[PDB]
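Peer 1: Before I ask anything, here is the structure I am working with.
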There are 2 protein chains.
Amino acid sequence: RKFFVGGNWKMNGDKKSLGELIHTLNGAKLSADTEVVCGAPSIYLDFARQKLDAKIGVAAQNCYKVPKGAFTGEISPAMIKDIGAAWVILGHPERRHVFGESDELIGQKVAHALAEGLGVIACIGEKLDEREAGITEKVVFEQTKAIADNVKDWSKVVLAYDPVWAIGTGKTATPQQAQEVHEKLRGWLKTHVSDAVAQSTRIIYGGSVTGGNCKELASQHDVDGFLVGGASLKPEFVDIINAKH
Amino acid sequence: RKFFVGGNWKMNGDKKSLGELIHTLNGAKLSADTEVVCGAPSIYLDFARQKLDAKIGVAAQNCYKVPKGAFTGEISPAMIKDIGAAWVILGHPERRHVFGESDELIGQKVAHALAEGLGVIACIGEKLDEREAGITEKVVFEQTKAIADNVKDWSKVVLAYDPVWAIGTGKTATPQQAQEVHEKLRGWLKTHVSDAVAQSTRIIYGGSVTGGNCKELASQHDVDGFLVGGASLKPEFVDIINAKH
């Protein structure tokens, strides 16, 4: 499993600051062993793909489930591909809780993006009241199944364990809590899909990952990378990419 | 009131086909008396703005209510202005009924796009069941009010009456049914805002406008232009722009 690091710019940037950020990234010393993808605002996807080194992938932050049609405000996987992007982030928790995206919609988007040849970084994670109610497992397994039931080819899927309570709060999950969930997801994969899928699929961690935080998270056996929010907008992002060095 | 025509491309095109379409608009003979705006998919806004003649405006099909933050999949007015677009379409029936945007949310979005310097094409419209119930008026005054409560400067606002039953169905409102709502909205503005706002605000009609239909609807006294979907992707778009000629 190749170490995977995804930066999610979320709703941040202009061409001037995304330009600086990109310049830095292109000049940096990035492990040859980490696979890097940056998730840019839709408005900036083409600029990002044009400016970023080809060795770095570009992902869309969201998409809809059909190729064209009367959906004012949406973009499809066909348009994403047209600009040169290779990934889409689906199921992010902000899409789930701020915008009401249901597991059923998310599963339809995954199957569509996959049909169109995009790679998918699919997000799952419980809320704190769920953690504390002792149902983490139930919740993540329910969200994972909705995704899995819509995946025919795992070669282009990256699972992202994103506990809602850790996203932008500073409350990173300890390495032990990340490791506990990733191990159980990998276990789920093995029993519901296959050993072969369990072993090759990357399961990345997201939620308040920092240059300071990463080494320790990264040494966990079932952690294959990170999905970085706030820190992907900073030079330490380069430190996260090289977390295994 | 300067006649206004907005083309909403919705979720369609690639660089090649939008490029062709754009070339068509740049070389066509377009009425100097019509204000034209093309609403491009977010992923193509910068491309559109760069290839389109400066006389034709560019509009985003949607935006969020803050300049930046943790809103994966969203874009803000600051970004829209960064690439040179001057408008945004808000409250479109597809955003309202497919993506559940509420009146409160649409309102907050208007107030922000406006504080930020963009013009807003704001949509209102009843569903078939409301028309049949005879409540078209109650419904548009209510949606209208939700927009108005957030407008300080009406000079950068275009009201689009887009009955849902007319969107993409082929079922165009009749010249007399469009005229009757427009006159009602204009009087709404007159009693609730001011006579000057009423007099100066453009009220455009959306819903199955074709090269075929346009002349008779444009002849109605309170109909200031059109919001065009499906036909904005065709040559006939030029005829619509030129409806009063």
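Here chain B follows Swiss-Prot, giving residues 4-248 in order.
Including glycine, each Cβ sits where the backbone N, Cα and C put it.
What Swiss-Prot records for this protein is below:
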| type | residues | note |
| --- | --- | --- |
| ACT_SITE | B:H95 | active site, electrophile |
| BINDING | B:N11, B:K13 | substrate binding site |
| MUTAGEN | B:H95 to N | Reduces activity 5000-fold |
Peer 1: Return the residue, from the listed recorded positions B:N11, B:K13, B:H95, with the maximum count of other C-beta atoms within 10 angstroms of its C-beta.
Peer 2: B:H95
Peer 1: Compute the C-alpha separation of B:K13 (substrate binding site) from B:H95 (mutagenesis position), stating it in Å without decimals.
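Peer 2: It is 10 Å, counting Cα to Cα.
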Peer 1: Using Cα coordinates, what distance in whole Å links B:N11 (substrate binding site) and B:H95 (mutagenesis position)?
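Peer 2: Roughly 10 Å, rounded to the nearest whole number.
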Peer 1: Would you mind pulling the DSSP three-state label for B:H95 (mutagenesis position)?
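Peer 2: DSSP call for B:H95 (mutagenesis position): coil, neither helix nor strand.
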